Amino acid sequence: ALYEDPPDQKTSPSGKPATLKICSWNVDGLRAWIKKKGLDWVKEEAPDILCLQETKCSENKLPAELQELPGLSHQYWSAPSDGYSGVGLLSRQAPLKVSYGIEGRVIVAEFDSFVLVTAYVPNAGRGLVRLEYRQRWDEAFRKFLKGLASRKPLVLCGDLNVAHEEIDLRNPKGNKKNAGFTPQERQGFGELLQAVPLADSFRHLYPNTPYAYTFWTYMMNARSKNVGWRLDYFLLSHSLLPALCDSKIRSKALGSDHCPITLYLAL
DNA sequence: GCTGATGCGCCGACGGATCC
DNA sequence: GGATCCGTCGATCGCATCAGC
């Protein structure tokens, strides 16, 4: 069954209008994604903040298009030290603080009224050869997130590399031993929401909506059949739920095997 | 400088067995 | 004997290095 995202709800349930638009995208390689017109999609979406994962591109190699972004001119990049991984954070307004780590996987940006964490969570790998690291990472991430000095509410977004529940992927039965849908990963997502605490923005608004995916394997034309996974999230502190207008899956924006996701907050 | 081979990280389809 | 459950296998992309001209 295919899916079409409901229209954009730009007003919080109390009736206040959105004032912050946040977009997150695993881009499957930034230089490729630019060549496939992904920057055209960003300009059409006009986010206040743009979070990229899997840039596979060090800063000296960022295409020049990236300094032709005047609405997103405060840019911060993090790649591993040892053409793989990599994350990026672009913002209309300069943040108050920017830090990296908890690897080239996490950027922390403090804005006026909240703290944005974008994350590219390590993959448990084919055959699960990296699942134990993932579980160790999950726990270090959690403890890092909880221990964020600021009393400001938390926005965490990006590629979290797990389909939380069976509703979040097409083939839950046959993927229960596969990376991204192990009991160990699902449990990890569960602990994060309660430990921190955090809420799954998309399902707080659409708790029963099936077939909403942010990832489709390139193989076997899985995207055309909407055979996919929900691997990309916005996660909110409980106090930011009143200001939550909508959380979107931009299924039609091409350029990666991940699609963009977008958050509308009313601050 | 540029190309192509190769290596690496990143499951849906399919075949066979069991169950009522 | 249709439905379901289980294990096996081939395979998309982007980017790196390496070899050659």
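In chain A, numbers come from Swiss-Prot; the residues present are 43-124, 127-146, 154-318, in order.
According to its header, this structure was worked out by X-ray crystallography, 2.5 Å.
Each Cβ is built from the backbone N, Cα and C atoms, and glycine gets one as well.
Less than 8 angstroms from the CB of A:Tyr171 (mutagenesis position) sit A:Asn68, A:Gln95, A:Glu96, A:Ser129, A:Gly130, A:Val131, A:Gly155, A:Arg156, A:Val157, A:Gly209, A:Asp210, A:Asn212, each of them six or more residues away in the same chain. What Swiss-Prot records for A:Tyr171 is active site, and it gives experimental evidence as the kind of evidence.
For A:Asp210, the entry in Swiss-Prot reads active site, proton donor/acceptor. Around A:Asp210 (active site, proton donor/acceptor), taking its Cβ as the centre, 27 other Cβ atoms fall within 10 Å, counting all chains.
Secondary structure at A:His309 (active site, proton acceptor), as computed by DSSP, is strand. Per Swiss-Prot, the feature active site, proton acceptor maps to A:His309; the stated evidence is sequence analysis.
According to Swiss-Prot, the feature Mg(2+) 2 binding site maps to A:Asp210, A:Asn212, A:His309. Counting Cβ atoms from all protein chains shown, A:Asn212 (mutagenesis position) has 25 others lying within 10 Å of its own Cβ.
Here the residue is the original one, but Swiss-Prot notes a mutagenesis experiment at this spot, A:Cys65 to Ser: Does not abolish NO-induced nitrosylation. Enhances NO-induced nuclear export. With a cut-off of 8 Å between CB atoms and residues at least 6 apart in sequence, the same chain places A:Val84, A:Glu87, A:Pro89, A:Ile91, A:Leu92, A:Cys93, A:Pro311, A:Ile312, A:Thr313, A:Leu314 near A:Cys65 (mutagenesis position), listed in sequence order.
According to Swiss-Prot, the experimentally introduced change A:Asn68 to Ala is described as follows: Nearly abolishes AP endodeoxyribonuclease activity. Cβ neighbour count for A:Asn68 (mutagenesis position) (all protein chains, 10 Å cutoff from its Cβ): 26. Following the DSSP three-state reduction, the secondary structure of A:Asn68 (mutagenesis position) is strand.
Summarising the environment of A:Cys99 (mutagenesis position), the number of other Cβ atoms within 10 Å of its Cβ, over all protein chains shown, is 24. A coil conformation is recorded for A:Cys99 (mutagenesis position) in the three-state DSSP classification, outside any helix or strand. Looking at Swiss-Prot, you'll find the mutagenesis A:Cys99 to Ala noted as follows: Does not abolish the redox activity.
Under the three-state DSSP scheme, A:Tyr171 (mutagenesis position) falls in the strand class. Annotation of the mutagenesis experiment A:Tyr171 to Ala, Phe or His in Swiss-Prot: Abolishes the AP endodeoxyribonuclease activity.
For A:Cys208 to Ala, Swiss-Prot lists a mutagenesis experiment annotated as follows: Does not abolish the redox activity. Neighbours of A:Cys208 (mutagenesis position), defined as other CB atoms within 10 A of its CB across all chains, total 27.
Here Swiss-Prot notes a mutagenesis experiment, A:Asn212 to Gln or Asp, with the remark: Decreases AP endodeoxyribonuclease activity. Mapped onto three states, the DSSP output places A:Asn212 (mutagenesis position) in coil.
In the three-state DSSP classification, A:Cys296 (mutagenesis position) falls within a strand. A:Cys296 to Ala appears in Swiss-Prot as a published mutagenesis result, with the remark: Does not abolish the redox activity.
Within 10 Å of the C-beta of A:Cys310 (mutagenesis position) we count 24 further C-beta atoms, all protein chains included. Quoted from Swiss-Prot, the note on mutagenesis experiment A:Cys310 to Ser is: Does not abolish NO-induced nitrosylation. Abolishes NO-induced nitrosylation and translocation from the nucleus to the cytoplasm; when associated with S-93.
Distance across the unmodelled 2-residue segment, from the CA of A:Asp124 to the CA of A:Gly127, is 10 Å in the deposited entry. Within the same chain, residues at least six positions away from A:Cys296 (mutagenesis position) with a Cβ under 8 Å of its Cβ are A:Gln51, A:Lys52, A:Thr53, A:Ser54, A:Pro59, A:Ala60, A:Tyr315, A:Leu316, A:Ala317. Flanking an unmodelled run of 7 residues, A:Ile146 and A:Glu154 have Cα atoms spaced 9 Å apart. Same-chain neighbours of the Mg(2+) 2 site beyond A:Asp210, A:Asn212, A:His309, judged by a C-beta within 8 angstroms of the site's C-beta center, are, in sequence order, A:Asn68, A:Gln95, A:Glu96, A:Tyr171, A:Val172, A:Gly209, A:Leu211, A:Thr265, A:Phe266, A:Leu282, A:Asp283.
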